[PDB]
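Q: This is the structure I have questions about; it appears just below.
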Amino acid sequence: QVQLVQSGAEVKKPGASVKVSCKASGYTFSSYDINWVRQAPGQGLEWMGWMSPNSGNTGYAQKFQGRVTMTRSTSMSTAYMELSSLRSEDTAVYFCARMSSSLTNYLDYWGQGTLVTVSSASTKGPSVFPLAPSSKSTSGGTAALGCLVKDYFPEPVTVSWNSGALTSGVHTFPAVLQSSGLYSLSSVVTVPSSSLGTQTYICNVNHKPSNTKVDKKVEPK
Amino acid sequence: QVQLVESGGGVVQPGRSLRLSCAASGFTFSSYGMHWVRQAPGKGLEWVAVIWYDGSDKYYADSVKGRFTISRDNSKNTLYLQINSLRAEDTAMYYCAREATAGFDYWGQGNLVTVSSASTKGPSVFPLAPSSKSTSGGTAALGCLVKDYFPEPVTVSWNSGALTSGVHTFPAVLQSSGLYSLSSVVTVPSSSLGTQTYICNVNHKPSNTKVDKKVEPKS
Amino acid sequence: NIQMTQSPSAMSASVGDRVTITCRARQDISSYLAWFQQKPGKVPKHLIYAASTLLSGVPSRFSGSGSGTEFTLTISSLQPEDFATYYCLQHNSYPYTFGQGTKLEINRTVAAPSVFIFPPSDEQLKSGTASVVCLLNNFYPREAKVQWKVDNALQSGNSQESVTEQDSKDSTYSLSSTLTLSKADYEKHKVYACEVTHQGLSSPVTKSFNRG
Amino acid sequence: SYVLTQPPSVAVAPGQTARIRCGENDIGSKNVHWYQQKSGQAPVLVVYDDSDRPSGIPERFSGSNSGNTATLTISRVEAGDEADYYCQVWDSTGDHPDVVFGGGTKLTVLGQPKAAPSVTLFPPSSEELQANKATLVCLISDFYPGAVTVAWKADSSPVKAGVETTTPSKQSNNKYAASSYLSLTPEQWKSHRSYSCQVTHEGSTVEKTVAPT
Amino acid sequence: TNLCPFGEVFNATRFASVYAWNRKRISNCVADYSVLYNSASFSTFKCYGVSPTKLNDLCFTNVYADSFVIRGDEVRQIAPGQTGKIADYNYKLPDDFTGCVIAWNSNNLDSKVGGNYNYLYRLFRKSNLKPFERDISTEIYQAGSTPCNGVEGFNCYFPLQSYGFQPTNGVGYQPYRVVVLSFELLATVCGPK
Ligand SMILES: *[C@@H]1O[C@H](CO)[C@@H](O)[C@H](O)[C@H]1NC(C)=O
Ligand SMILES: [Cl-]
Ligand SMILES: [Cl-]
């Protein structure tokens, strides 16, 4: 099997540069051109250019001519793509693909993609608040309680419940990017209303990009 | 500040060898390819050889393949041309030039190579005295005869440089003896033969000779 | 070697003329032909490459043309610093090949030489040799003839000529003719003559001396 | 240089056949290729050379190129075909030899119930009001397909200021979840007697209210 | 059954430059080849490895239609065993070529007054193109002993050159559209019989 293994995610502030890698596996690196495709979040694919590992020559789309550099390392079979003068419009998953042997030109094998996020928000740990349960959150036999993970950057954030033991009924919702640029998510668990005083509910929050781990007890009102 | 200075040239006997150098500065030597060009006395230009920027590929002229070897040391920023199986056809001025975006934009100063069995001999200088029967109220010719010298560069100055107008230094001729001879002459007002002094200065650096010779009127 | 042929091998022109020099390739060299300029005694100056691309500093009155095997250099409004020897060189394939050269000299008006004769110096005669020198100064054109007559007897195979390059100002030539003799042959004859003919002389000029 | 214009959306039912059209002048002059991209994954090549399919691609996928339109016929449509489908060409007949993609076409296989939204609304925590801030959290869950229209109102009168809403995202169960946040000042929370979050789906309307204290 | 879309190859509005020639693979159709042979609006129709008459009776594994634009006196280079700027650096046919080279004069389409400098061909290369290889790179060519590093100059040339088609040019310098049909053998593309 031919495999295209890219590099990890990157978070950059506007005006910076990014250098994504792509290691090729089960073929002859020098026998196939490497093309780079780009995909904005929930949007179409945008082609960037082609690199010939043998010759090292390139060909870029005019949209990127002057801000993109596509290089290679023969020794360790790795193609590199470098975008400079980044802006938020360059927030996208950046894809690595092998062009076919057929001059027909189809991309037969792709890569996992590298997410680079361009924003001016700086790393901030989340402020965590308890969303306390009320008898107005119940369905007679089961209420709802949660933790609000407010104002953080960048993603991701991890939420567990009661030391990673409460797993049945957890629902951690996808985050929202606000106008300020900071993220906020919520994590809610639907819990029997015969045990609001019988058992306690702690919520564990982790934001590794800021080394911020927080525990919040959720008592009723 | 970009410079190509040569050394090593001089006199060698037929069959023997000589290593010519071309030292570089004022630019990145390893970035540029280098060529050798030569010119026999009174003949045209002859391209000799070229060497790639990184050593590597080298090329030669047809009349030079096998006997000469081009090379270079990038750490010493220096280009070389080794010369073997030397014949009279190889007596020439050798220039190095760099191949750049703007062509052969910089050249060495040139080093002479004179192949022959002769020995480095300084010249004998004899005054060509002006005629005391000079036409009167006109011009008078006088000069210095620079005879029997080897190898050839010879510089002639007049009154240590003060006299520059009216001077003709003739190109040297390679005599049958293997030595060189040339004359340098100057025309002066026939009246100032008595007052003004007239001295020629001949310098032959291959033998480190400096001669000042007195050209006085004669009958 | 591709081998290049220039034409003409020499020519003369006035300041302000326009002059063309031809360079021919034995094989097709695309448009990769360079032109060089060299003034007597100095290092060559690369003028043009790729048949028509000027080098840094070269005046635009130097215009190169040509493709394949026939190339031409056209110099317009000739200027004093342009009179030199011009070479062509293909840079299409190794080995690079230079042309035979084209010497470009100024035309000037016809001038007659001033002739001088110099007996051998006594300092030289003491050594055992006798060099007699004849000088033809500031003439044009360069074609001149110098016959040596020792006691009205023409000499052969014992004289040598040397001519200068055109002078910066008067654009003239000068010639040195040396008669070589042993002192034995020298002191056996009385009158030494230098006979000179040139386009600007109505009749041959002679300058002579008698040993003494 | 040419642009491939796909139809943004095409929806069918299970067992039916979907046809995705890729358009360009003289598109038959070149070979059209087709890729499938399932949400959160890399594109996979489904048709190459107009009609040839790679190894392991079902035969119910088929390709054709007949003039100025190429179409991907996906027949006997299953659920795993719900994806984004892109067409691609290599165009050197314009100014620069480029690889061109189309805008894409999403296949909503549309084969599941019409489950209504579950909504829970949360007031501001006392710790947040102590921090001089306020947030109302409207959580919409287990709603299918994958739309929703949200609106807030302070005492029935809409707010529009301070709202930030998530775009619908599929859950494990295969329904879509979404969320909406309303940023208030503490005084604005206590000034009004009741804030409400209204959720509209298909024709549904579910409103949840929260009061201060 | 399926019609082999030869009309979309030949009557395409725009053609590619020869350096970046286009290849359209034709497959799963019934080709009627005499449509081309029996109607000669073409200046050249040279086949190799097959006779043109018998094309409607044979079957092949695949067909490739390569198209591009050159000038008249270069059509000769679109043949097996040719040498020249086109055959060496742009479009090379193999020695065992099975197919047909079709060309026709396109002066009325690809030349314009003032000159059409849109079409390019490659001027140099380190090595000659292998058969059916394509080079679309634009690296500055190093013809000399010094690296170019992106700047053009002495022995440092941009590798592609424009054609310069003007309607007044001689017929040997006019533009010609060229379609090369390569038949891969081993019955996906067949004649009407
Ligand atoms: C191109 O158009 C002409 C005129 O309609 C037509 O006769 C011809 O057959 C077309 N080309 C092909 C390959 O069908
Ligand atoms: Cl490509
Ligand atoms: Cl490049």
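All chain E residue numbers match Swiss-Prot; in order, they span 333-518, 522-528.
Structure method, as recorded: X-ray crystallography, 2.7 Å.
Cβ from N, Cα, C; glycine included.
Not my notes, these are from Swiss-Prot:
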MUTAGEN   E:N343 to Q  Reduced viral infectivity
MUTAGEN   E:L452 to R  Increased resistance to neutralizing antibodies. Decreases HLA binding to NF9 epitope. Increased binding affinity to human ACE2
MUTAGEN   E:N501 to T  Reduced host ACE2-binding affinity in vitro
VARIANT   E:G339 to H  In strain: Omicron/BA.2.75, Omicron/XBB.1.5, Omicron/EG.5.1
VARIANT   E:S371 to L  In strain: Omicron/BA.1
VARIANT   E:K417 to N  In strain: Beta/B.1.351, Omicron/BA.1, Omicron/BA.2, Omicron/BA.2.12.1, Omicron/BA.2.75, Omicron/BA.4, Omicron/BA.5, Omicron/BQ.1.1, Omicron/XBB.1.5, Omicron/EG.5.1; May enhance affinity to human ACE2 receptor
VARIANT   E:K444 to T  In strain: Omicron/BQ.1.1
VARIANT   E:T478 to K  In strain: Delta/B.1.617.2, Omicron/BA.1, Omicron/BA.2, Omicron/BA.2.12.1, Omicron/BA.2.75, Omicron/BA.4, Omicron/BA.5, Omicron/BQ.1.1, Omicron/XBB.1.5, Omicron/EG.5.1
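Surface or core, plus neighbours and distances: that's what I need for these features.
A: Long-range Cβ contacts of E:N343 (mutagenesis position) within its own chain (separation 6+, distance under 8 Å) are none.
Sequence-distant neighbours of E:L452 (mutagenesis position) (same chain, 6+ apart, CB under 8 A from its CB) are E:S349, E:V350, E:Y351, E:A352, E:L492, E:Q493, E:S494, E:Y495.
Cβ neighbour count for E:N501 (mutagenesis position): 17 (other Cβ atoms within 10 Å of its Cβ, all protein chains included).
DSSP assigns E:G339 (variant position) to a helix in the three-state reduction. Listed in sequence order, there are no same-chain residues at least 6 apart in sequence whose CB falls under 8 Å from the CB of E:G339 (variant position).
Cβ neighbours of E:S371 (variant position) (same chain, under 8 Å, six or more residues apart in sequence): none. The DSSP secondary structure for E:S371 (variant position) is coil.
The Cβ of E:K417 (variant position) has E:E406, E:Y453, E:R454, E:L455 as same-chain neighbours under 8 Å, each 6 or more residues away in sequence.
For the recorded site, E:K444 (variant position), the DSSP three-state label reads coil. Sequence-distant neighbours of E:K444 (variant position) (same chain, 6+ apart, CB under 8 A from its CB) are E:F497, E:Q498, E:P499.
A 10 Å cutoff on Cβ-Cβ distances gives E:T478 (variant position) a total of 22 other Cβ atoms nearby, all chains included.
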Q: I want to verify one value. Collapsing DSSP to three states, which class is E:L452 (mutagenesis position)?
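A: Once the DSSP labels are grouped into three classes, E:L452 (mutagenesis position) ends up as strand.
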Q: In whole Å, how far does the CA atom of E:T478 (variant position) lie from that of E:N501 (mutagenesis position)?
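A: Rounded to the nearest whole number, the Cα-Cα distance is 38 Å.
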Q: Rounded to the nearest whole Å, what distance do the 3 unmodelled residues have to cover between the Cα atoms of E:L518 and E:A522?
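A: End-to-end across the missing region, Cα to Cα: 9 Å.
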Q: According to DSSP, collapsed to three classes, what secondary structure does E:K417 (variant position) have?
A: helix
Q: Output: those recorded positions from E:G339, E:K417, E:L452, E:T478, E:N501 whose CB lies less than 6 Å from an atom of ligand 1, in sequence order; none if no residue fits.
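A: Checking each Cβ against ligand 1, the ones under 6 Å are E:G339.
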Q: For E:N501 (mutagenesis position), name the DSSP secondary structure in the helix/strand/coil scheme.
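A: SS state of E:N501 (mutagenesis position) = coil.
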